[PDB]
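Q: Here you go, one structure.
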Amino acid sequence: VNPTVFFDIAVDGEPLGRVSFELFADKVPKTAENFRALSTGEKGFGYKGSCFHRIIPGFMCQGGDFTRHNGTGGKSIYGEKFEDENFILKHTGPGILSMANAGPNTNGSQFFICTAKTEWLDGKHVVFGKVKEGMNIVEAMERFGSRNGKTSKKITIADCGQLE
Amino acid sequence: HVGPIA
């Protein structure tokens, strides 16, 4: 079955809620596993404690870099980077979970949660998941974003893990 | 620097 993970969001201590996602199996057997093992924190590193450094209202919330906390660090479970899995799935609408990168073959640990249809991203970004529930917690992390993506407060992944 | 643009 297709995995389901979650994040327990906080906003500077004060907990917000939970956002769970349905990773994809048959579509992305190597990309979903990456995000799974990290959502868990399955190796002494993963998204546990990391944050959303770049949030842009109406577009997306970005996070994943547990290393430098800016948009340079992070790393997959295969050292640091890995090829573009495939581009079979497209940025159809809000909740779409997709891999953040720096061009082709640069997938680390960084990802973004779309909060609108981001079609221009298709082909450029590997889509590998979607928010299951808590898309309300996501739409609440936006009141803390900006034009450039700077967090108006401090949105944290107070916890995360796999339920199925 | 990593990240999608608007």
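Numbers in chain A track Swiss-Prot; the residues on display, in order, are 2-165.
Recorded method for this deposit: X-ray crystallography, 2.3 Å.
Every residue, even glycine, has its Cβ placed from backbone N, Cα and C.
Annotation source Swiss-Prot lists domain 'PPIase cyclophilin-type' at A:7-163, citing sequence analysis. Here Swiss-Prot notes a mutagenesis experiment, A:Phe60 to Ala, with the remark: Loss of ability to stimulate MAPK/ERK phosphorylation. Swiss-Prot documents A:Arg69 to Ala as a published mutagenesis change and attaches the note No effect on peptidyl-prolyl cis-trans isomerase activity. Reduced interaction with BSG/CD147 and ability to induce leukocyte chemotaxis. While the structure shown retains the original residue, Swiss-Prot records the mutagenesis experiment A:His70 to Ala with this note: No effect on peptidyl-prolyl cis-trans isomerase activity. Reduced interaction with BSG/CD147 and ability to induce leukocyte chemotaxis. For the mutagenesis result A:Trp121 to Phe, the note given in Swiss-Prot is 75-fold decrease of sensitivity to CsA. For the mutagenesis of A:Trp121 to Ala, Swiss-Prot gives this note: 200-fold decrease of sensitivity to CsA. Reduced ability to stimulate MAPK/ERK phosphorylation. The structure shown keeps the original residue. One mutagenesis experiment catalogued in Swiss-Prot, A:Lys125 to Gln, is accompanied by this note: Acetylation-mimetic mutant; no effect on its interaction with TARDBP. One mutagenesis experiment catalogued in Swiss-Prot, A:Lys125 to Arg, is accompanied by this note: Loss of acetylation and interaction with TARDBP. The mutagenesis experiment A:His126 to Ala is recorded by Swiss-Prot, whose note states: Loss of peptidyl-prolyl cis-trans isomerase activity and interaction with HCV NS5A. Loss of ability to stimulate MAPK/ERK phosphorylation.
Map these features onto the structure and tell me what's around them.
A: A coil conformation is recorded for A:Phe60 (mutagenesis position) in the three-state DSSP classification, outside any helix or strand. Counting only residues at least six positions away in the same chain, the Cβ atoms of A:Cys115, A:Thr116, A:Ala117, A:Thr119 sit under 8 Å from the Cβ of A:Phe60 (mutagenesis position).
In the three-state DSSP classification, A:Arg69 (mutagenesis position) falls within coil. Non-local contacts of A:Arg69 (mutagenesis position) by the CB criterion (under 8 A, 6+ apart in sequence, same chain) comprise A:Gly75.
Contacts of A:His70 (mutagenesis position) defined by a Cβ separation under 8 A and a same-chain sequence distance of 6+ are given as A:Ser51, A:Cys52, A:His54, in order along the sequence.
Long-range Cβ contacts of A:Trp121 (mutagenesis position) within its own chain (separation 6+, distance under 8 Å) are none.
The number of other Cβ atoms within 10 Å of the Cβ belonging to A:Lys125 (mutagenesis position), over all protein chains shown, comes to 16.
Under the three-state DSSP scheme, A:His126 (mutagenesis position) falls in the strand class. With a 10 A radius on its CB, A:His126 (mutagenesis position) counts 24 other CB atoms from all the protein chains.
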